[PDB]
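Asker: Sending over a structure as structure tokens; questions will come in a sec.
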Amino acid sequence: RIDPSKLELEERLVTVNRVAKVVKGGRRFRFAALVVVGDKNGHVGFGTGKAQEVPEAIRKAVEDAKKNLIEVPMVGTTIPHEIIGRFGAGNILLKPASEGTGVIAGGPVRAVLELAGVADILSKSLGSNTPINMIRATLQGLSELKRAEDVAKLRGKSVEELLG
Amino acid sequence: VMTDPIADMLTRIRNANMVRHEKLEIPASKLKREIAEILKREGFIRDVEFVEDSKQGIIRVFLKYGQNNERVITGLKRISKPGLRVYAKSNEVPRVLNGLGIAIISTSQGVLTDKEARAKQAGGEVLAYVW
Amino acid sequence: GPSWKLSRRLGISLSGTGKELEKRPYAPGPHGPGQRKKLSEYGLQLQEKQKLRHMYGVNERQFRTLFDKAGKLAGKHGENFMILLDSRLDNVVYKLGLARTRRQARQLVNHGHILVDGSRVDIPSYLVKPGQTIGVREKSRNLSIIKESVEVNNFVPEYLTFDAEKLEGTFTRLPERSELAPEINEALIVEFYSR
Amino acid sequence: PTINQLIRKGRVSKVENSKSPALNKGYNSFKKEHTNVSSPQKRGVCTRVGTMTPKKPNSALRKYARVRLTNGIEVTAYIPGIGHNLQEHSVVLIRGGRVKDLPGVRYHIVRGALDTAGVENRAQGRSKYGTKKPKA
Amino acid sequence: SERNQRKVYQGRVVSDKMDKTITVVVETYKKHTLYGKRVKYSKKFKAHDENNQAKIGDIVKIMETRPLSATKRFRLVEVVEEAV
Amino acid sequence: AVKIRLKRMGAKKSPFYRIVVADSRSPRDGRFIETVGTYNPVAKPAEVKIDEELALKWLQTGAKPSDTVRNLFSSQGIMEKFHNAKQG
RNA sequence: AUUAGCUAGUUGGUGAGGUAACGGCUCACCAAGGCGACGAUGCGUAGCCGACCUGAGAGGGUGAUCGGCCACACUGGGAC
RNA sequence: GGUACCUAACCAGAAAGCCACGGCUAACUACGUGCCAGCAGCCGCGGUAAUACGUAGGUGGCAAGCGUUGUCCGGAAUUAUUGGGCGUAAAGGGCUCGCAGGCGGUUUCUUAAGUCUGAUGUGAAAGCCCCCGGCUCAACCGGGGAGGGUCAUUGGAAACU
């Protein structure tokens, strides 16, 4: 489900990288910039872009992240349950916390989760330290989650007899 | 051979769900009937009935999809495998996906789910997680 | 300490002023007209830690000790931490308006007398228990600092009651959420001290 | 591995080795043993002082003071400061530190020891290199 | 009142070659603290028989007592089963 | 042999005492049987706490109290009703 | 385990001697009895515990001052 | 021991340093030296324009302290039950027969060894934690609870092993 552009987004960049290519006259040099873009109301996307100029890569990455967005569950400013984001040899274990701990996360993961607007999540990185793989792992993890009321309507029960 | 049949029940359910099949047939012990009716009561499956035969008896289970494409039963796990058994007291009895996912735990009377096992304040064999 | 370099480094004055923000938005050296680079996440966390501990003027070991005390206390961590450092008695004198600066409030608590359930108090976390009438006695009446403090008028906090003629103040049930975080962005202190 | 392989075979932990071997062994006179004390610093008599080049393509002439410790392990240590006043038959204290550029040197010579006079013209990083304050 | 009872075990005879004693292995067993698996360790005791009324391979009830010898602590109570 | 005596704990300048039942061979802070009451000589309020039934049981089975526990037991009347129990 | 055999009062009984006692702790008869792969024997190291340090937790290291138990008093042996 | 404290009579005067400032890691500019002198925990810096060497100024962290060394635990999911793997990265025995060992299809009665749950006695006192009091909260000192148990006796449950 594509989301429209009628939102205010904070487009805080996470990482640029010096990227090479070898040709007969030596090396050509580009910059691959990946950013994370999303409002505090529970929508997050990431973006990647290659350019010969760093702000050009920035605008390309923010256009790609505006193209690709996904919405996260934000009930009680903290995720409903424990999850493991698993993609590509990065394993981000996400666990909900009580309401005063603050977000405890590694760098790219804390950028994504703080840009989501979660308040209290304990996460651990059990995989590799590659930033794009952490980003794809944590977005797959945040996509995997589901509402308590969604579980209620798919099981045909009500939220009070799910909780007790 | 096939060691335990609980693992084959749980992975037959998982394989049919992940291929999004409509029904299954299982060799139908009483623990199979009990786990299947726990799943029927908890709504993770749509239907269950057992046909009798001199072979073992065969139980067939009908999966649930309310909307046109989803997986209601989002994962299955065996915990009390042979070779490493696992048990629970009445106070560390587990809730996995707290409020959202169930455990099948055979206590000293009946084979019971987690929330009613807590309401009874008894523990036992913690055998299945349904995610 | 020079006590304006901190304000022009952190971008916020000690109480908010018309001074130490004009013509000097930077602390360091020849590096004024140069562009102020954006900090790392560790930079923002350390800057927030220094902001709260230089707003209240307390050492790092005591900051860690009351952070652990506050998080060990029930409630919620960051705002309970700012509740305890609000209830610190130098800030109690500053909210009661007996002093102009927190440094001079610290001086007045340290050597001058404050008679609250006992003659001398120097140690900071003490609270006035409500329900009893104990006041600063007549030895410090005709003093220039106290005379200046009573002739100046400021916004009295609603969580302190205070009298003009007998010049005494008393607590309320708890310091409140509205005055709890007036310019401070909390939940970066706990993120700094997690690592 | 299976739980029974773990039961009858265990999990052997990794063994780590200390980076300063001669500082973890002591010696006594009348029992003739090398029993362990884990000493942070040790004194020793310098028996050879003299310089040579490192192994990397970068080049500089470094001091390389060779010294026999009290427990009798002759090792070579490094002289950090700008110049030195050490000489053969001098009692000198030693700490442990890795000199990456030189090969075979694993210890530093602490300045401010029983004989090691500190280097002069130092006003920054002055608690190291054994130099006191020049003026109050 | 009634005195306190002593420990009573039951097990298997493994040797009656030596005189007036039988040796009883006991198959009660223990678990790992760290992995938690139910593993069998077999510990054997020494007993005191007065009429040698035991054969090798019989299930035998034994009860501990004062030391009757060097490494002999237990007593015969009954011979509940017999081998082939 | 068994005695009801004092055991010292607390800070250097300000002490605190426990009235405790132990044999005389044991050291001052060492092995004891059970604790009956505390004592605080520093505080100006009098009448520090003594449990006063288990101490009565220890005097019933016989023990030798020291002088200060003896006169505090006299002060709030423990050993007086012990004497009444002996005489009747 | 790059320590596979150990035990020549050790094996059990009969008695006879035995520190407050039970007991090969000592003399006469039979066994290689007994102990071992669930690690006996041997080599190395070490006082142990309540606790302390770390760690989110499972868990990993330490046995100082305080407390409990044991052992020693220059090194051995002996009894009053 | 005329020791802390209480009343007092006069002076901001006798009382601040250590380390870092290329990246990790918060905080930069000039002058000397020019693979020399030196730094370095790793990446590495210096062969005339050195933010990495020594100065001078300034900044930053901490504070009666501040750094280096030594030892241990973490981060190390880097001996991984919790919490890893084995086609090509380190890792499938050359293959079989089998002792001991480790696991076991369905149903029905039976015991309670494993399992779960009450009762009692114990796991001393100081320690950690929860709630109150005192030395100008404080460090500490006390008063009452929670346990660090595959702990011993006994009652109850029979689904699973």
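Sequence positions for chain A are given in Swiss-Prot numbering; the residues included correspond to 3-166, in order.
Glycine residues also receive a Cβ, built from the backbone N, Cα and C atoms like all the rest.
Sharing the features that Swiss-Prot gives for it:
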{"type": "DOMAIN", "residues": "A:11-74", "note": "domain 'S5 DRBM'"}
{"type": "VARIANT", "residues": "A:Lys26 to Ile", "note": "In BSPC 111; spectinomycin resistant"}
{"type": "VARIANT", "residues": "A:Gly28 to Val", "note": "In rpsE1; spectinomycin restistant, not a ram mutant"}
{"type": "VARIANT", "residues": "A:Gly104 to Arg", "note": "In rpsE9; suppresses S12 mutation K55D. Lethal in the absence of the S12 mutation"}
{"type": "VARIANT", "residues": "A:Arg112 to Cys", "note": "In rpsE8; suppresses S12 mutant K55D. RspE8 is lethal in the absence of the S12 mutation"}
{"type": "VARIANT", "residues": "A:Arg112 to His", "note": "In rpsE7; suppresses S12 mutant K55D. A ram mutation"}
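Could you tell me the structural context for the features on the list?
Answerer: Under DSSP, residues within the domain 'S5 DRBM' (A:11-74) fall into helix, strand and coil as 14 helix, 34 strand, 16 coil.
All protein chains shown were included, and the count of other CB atoms within 10 Å of the CB of A:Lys26 (variant position) stands at 4.
With a cut-off of 8 Å between CB atoms and residues at least 6 apart in sequence, the same chain places nothing near A:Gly28 (variant position).
For A:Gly104 (variant position), the same-chain residues lying six or more positions away in sequence with a CB closer than 8 A to its CB are A:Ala121, A:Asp122.
Neighbour density for A:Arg112 (variant position): within 10 A of its CB lie 18 other CB atoms from the protein chains shown.
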Asker: Hey, how far is A:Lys26 (variant position) from A:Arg112 (variant position), Cα to Cα, in Å?
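Answerer: Given the Cα positions, A:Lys26 (variant position) is 42 Å from A:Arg112 (variant position).
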Asker: Mind pulling out which variant positions among A:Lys26, A:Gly28, A:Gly104, A:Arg112 sit under 8 Å from chain C, Cβ to Cβ?
Answerer: A:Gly104, A:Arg112
Asker: Could you find out if DSSP has A:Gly104 (variant position) as helix, strand or coil?
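Answerer: For A:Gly104 (variant position) - judged by DSSP and reduced to three states - the answer is coil.
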